[PDB]
Amino acid sequence: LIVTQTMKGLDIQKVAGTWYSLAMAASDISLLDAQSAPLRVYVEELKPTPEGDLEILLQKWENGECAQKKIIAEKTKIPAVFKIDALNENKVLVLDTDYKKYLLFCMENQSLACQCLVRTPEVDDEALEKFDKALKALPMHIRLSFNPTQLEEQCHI
Ligand SMILES: CCCCOc1ccc(OCCCN2CCOCC2)cc1
């Protein structure tokens, strides 16, 4: 109950496939500051299951290397809200998407990280505008964005 933008009418099957973390923001600098920061994660692909859960492939920098991760976000009664199982209850919210170009999401435990996902390794000014508007509300204190060259590299090097 801190992020209160969600996507009405979300069809989670339609988010399947390839995505690029074009921009990210968080409530605390420490959540994204170093390469190995806990929530500096780079999304690779979204794989919605038949039962409506959402499997997520990503990379993360750990121990001086770009590690692959696979995680599962389980559906809830709200179609735009999913839960991930770590030792704390942390939920994922889909704020807005057009399926074909962009998707905005936040994860929250208050600790909060949001990303602007895009389908192609290109700077979508309009997707970034909608991301910044969705965020102007929220209490973000660090924001990163990535150029096309970085978006084609593992962990955005
Ligand atoms: C529409 C769904 C977009 C994908 O949302 C998420 C992307 C990455 C996430 O990762 C959260 C942190 C994952 N852990 C980082 C530390 O290593 C273990 C995995 C969570 C949701």
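Residue numbering for chain A follows Swiss-Prot; the residues present correspond to positions 17-125, 131-178, in that order.
Just so you know, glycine gets a Cβ as well, placed from its N, Cα and C.
Listed in sequence order, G33, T34, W35, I72, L73 are the same-chain residues six or more apart from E61 (variant position) with CB atoms under 8 A from its CB. Quoted from Swiss-Prot for the published natural variant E61 to Q: In variant D.
Annotation of the natural variant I72 to L in Swiss-Prot: In variant W; the original residue is retained in the structure shown. All protein chains considered, the CB of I72 (variant position) has 20 other CB atoms within 10 Å.
Natural variation at this site is recorded by Swiss-Prot as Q75 to H, annotated: In variant C; found only in the Jersey breed. Look at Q75 (variant position): DSSP puts it in a strand. Within 10 Å of the C-beta atom of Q75 (variant position) sit 19 other C-beta atoms, taking all shown protein chains into account.
One natural variant catalogued in Swiss-Prot, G80 to D, is accompanied by this note: In variant A. Residues near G80 (variant position) in space but far in sequence (CB under 8 A, at least 6 apart, same chain): none are found.
Natural variation at this site is recorded by Swiss-Prot as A134 to V, annotated: In variant A. For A134 (variant position), the same-chain residues 6+ apart in sequence whose C-beta sits under 8 angstroms from its C-beta are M40, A41, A42, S43, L47, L48, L55, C122, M123.
Across the 5-residue gap left unmodelled in the deposited entry, the distance from the Cα of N125 to the Cα of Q131 comes to 6 Å. For ligand 1, the variant positions lying close by, meaning a CB under 6 A from one of its atoms, are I72; the full candidate list was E61, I72, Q75, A134.
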